[PDB]
Amino acid sequence: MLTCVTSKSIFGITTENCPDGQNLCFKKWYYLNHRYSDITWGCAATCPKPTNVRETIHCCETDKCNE
């Protein structure tokens, strides 16, 4: 099984066991003119493709790799 970060903050780091078939962790955010969106973390079955040029998406395959 795989375990991924699902949210991270100064109050703590949350992880979750991915269900069968979701064998990737991801981390994503958007950037525009020196502003960043909130970061999103989770499990996924396929690496989501960026919906636009402002999005950065990073996927990986081992426990807690998406921190």
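Our numbering is plain: 1 for the first residue shown, then up by one each step along the chain.
For all residues, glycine too, the Cβ spot is worked out from N, Cα and C.
Per Swiss-Prot, mutagenesis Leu32 to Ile (Swiss-Prot position 31) is noted as: In AncTx6; 10-fold decrease in inhibition potency on adrenergic receptor ADRA2B. With a 10 A radius on its CB, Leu32 (mutagenesis position) counts 10 other CB atoms from all the protein chains.
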> Tell me, by DSSP, whether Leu32 (mutagenesis position) is helix, strand or coil?
Replying inline: strand
